[PDB]
Amino acid sequence: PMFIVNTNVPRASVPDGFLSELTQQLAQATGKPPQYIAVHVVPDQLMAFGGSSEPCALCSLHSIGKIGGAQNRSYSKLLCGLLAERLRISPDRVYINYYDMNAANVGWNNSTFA
Amino acid sequence: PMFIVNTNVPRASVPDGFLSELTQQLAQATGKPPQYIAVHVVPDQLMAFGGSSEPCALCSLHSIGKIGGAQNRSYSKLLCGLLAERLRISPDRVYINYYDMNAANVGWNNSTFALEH
Amino acid sequence: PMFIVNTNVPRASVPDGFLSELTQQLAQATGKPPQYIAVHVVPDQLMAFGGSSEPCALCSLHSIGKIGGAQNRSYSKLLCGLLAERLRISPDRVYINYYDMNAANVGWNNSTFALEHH
Ligand SMILES: *[C@@H](c1cccnc1)c1ccc2cccnc2c1O
Ligand SMILES: *[C@@H](c1cccnc1)c1ccc2cccnc2c1O
Ligand SMILES: *[C@H](c1cccnc1)c1ccc2cccnc2c1O
């Protein structure tokens, strides 16, 4: 799994430990070992949500499996919770795109996971 | 809906009003209220199109529905037009990836848009 | 085809001509003319891979067709090789997401690549 967050929140507002907390919580939530987990945080972005430039975030979670109705609702509660607590972004100004990747379509270490 | 534009055009060349124009024109084009529309503009990028570093853009549009043959061609005319007028990027140096998202695969406000089951 | 690389490697560590090299190599690999290849490299990113901030990369390759089991394995060897040689990123700290795009879902030049039906 890999999680990307793009936000207009300033870099200085991203707390020490944020990437590590995302890694650990995503490990817990997806059931995948933490050595698999990639996280990517992009602050200081030029963004608007609903026409407003108040804090917001556009995110993606890719995973090989473990993507679906109830699972994605659980991920959203977890991830919105973290974005609200750590970056002070309101959950209703967050979008998260979920992608169920086929193993043949994820490259790693000179090959793929197929 | 969310629209992202990544471009090698400098930040200083992005005109006042650009994010708001994108928001408004996308609301009109998709027939969805502007309150739902997210836009993201990323200037000053290291990118090439056809091996040339002349102005170009790589974009994404995500929507739950309202994605398809004729609709996507209309979005391209709209969005290429705006990128040409506002950022002076040639339409033949723009790619836009269109994504028809399933409601169960879009998170928002602690949940997703799949509330039925 | 479009190839995006996001990495925590410094901008200064990206060789001049890297974009051109990626363009040429991708043209050859995909069999598409270079005029249609787009490349995008994003350095200095705040990233972790397996909980570590050692050099890593998260990438995307989009193509209309020419995506598949054997082909993707070939692309991974090629692209991991270039990232290792040019950016000094270990192949086991690279992810590449492959996307087989439908022609109707790729916009270009005021339209899309679905030109056959109305
Ligand atoms: C548009 C959208 C935003 C982010 C990712 N994919 C699509 C969007 C947002 C909210 C909606 C709510 C109800 C119905 N449709 C919606 C969209 O299409
Ligand atoms: C490659 C591409 C570019 C942007 C998004 N997805 C894929 C591409 C570009 C143009 C083409 C024209 C004809 C046939 N195939 C094409 C591609 O694969
Ligand atoms: C994490 C991942 C990263 C990028 C795209 N999709 C998923 C990941 C990595 C390796 C795996 C191997 C087997 C099964 N699942 C995996 C993941 O989810």
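All residue numbers given for chain A refer to Swiss-Prot; the residues shown span 2-115 in order.
When the header is checked for method, it gives X-ray crystallography, 1.6 Å.
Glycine is treated like the rest: Cβ placed from N, Cα and C.
Feature list (source: Swiss-Prot):
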- A:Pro2: active site, proton acceptor (ACT_SITE)
- A:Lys33, A:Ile65, A:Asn98: substrate binding site (BINDING)
- A:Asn111 to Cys: Causes formation of interchain disulfide bonds with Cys-81 from another subunit (MUTAGEN)
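Location within the structure of each feature annotated in Swiss-Prot.
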{"residue": "A:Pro2", "record": "active site, proton acceptor", "Cβ within 10 Å": "24"}
{"residue": "A:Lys33", "record": "substrate binding site", "Cβ within 10 Å": "16"}
{"residue": "A:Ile65", "record": "substrate binding site", "Cβ within 10 Å": "19"}
{"residue": "A:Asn98", "record": "substrate binding site", "Cβ within 10 Å": "18"}
{"residue": "A:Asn111", "record": "mutagenesis position", "Cβ within 10 Å": "16"}
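In this structure, the C-alpha atom of A:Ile65 (substrate binding site) lies 7 angstrom from that of the residue listed as 'active site, proton acceptor'. Comparing CA positions across the recorded positions A:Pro2, A:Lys33, A:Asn98, the one lying closest to A:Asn111 (mutagenesis position) turns out to be A:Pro2. Binding-site extent for substrate: residues A:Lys33, A:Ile65, A:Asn98, maximum pairwise Cα distance 19 Å (rounded to the nearest whole number). Chain B comes close to A:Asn98, taken from the recorded positions A:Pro2, A:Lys33, A:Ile65, A:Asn98, A:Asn111 by a C-beta to C-beta distance under 8 angstroms. Here the Cα atom of A:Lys33 (substrate binding site) is found 8 Å from that of A:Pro2 (active site, proton acceptor). Taking CA atoms as the reference points, A:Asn98 (substrate binding site) and A:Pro2 (active site, proton acceptor) are 13 Å apart. With a cut-off of under 6 Å between the Cβ and any atom of ligand 3, the recorded positions A:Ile65, A:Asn98, A:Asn111 reduce to A:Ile65.
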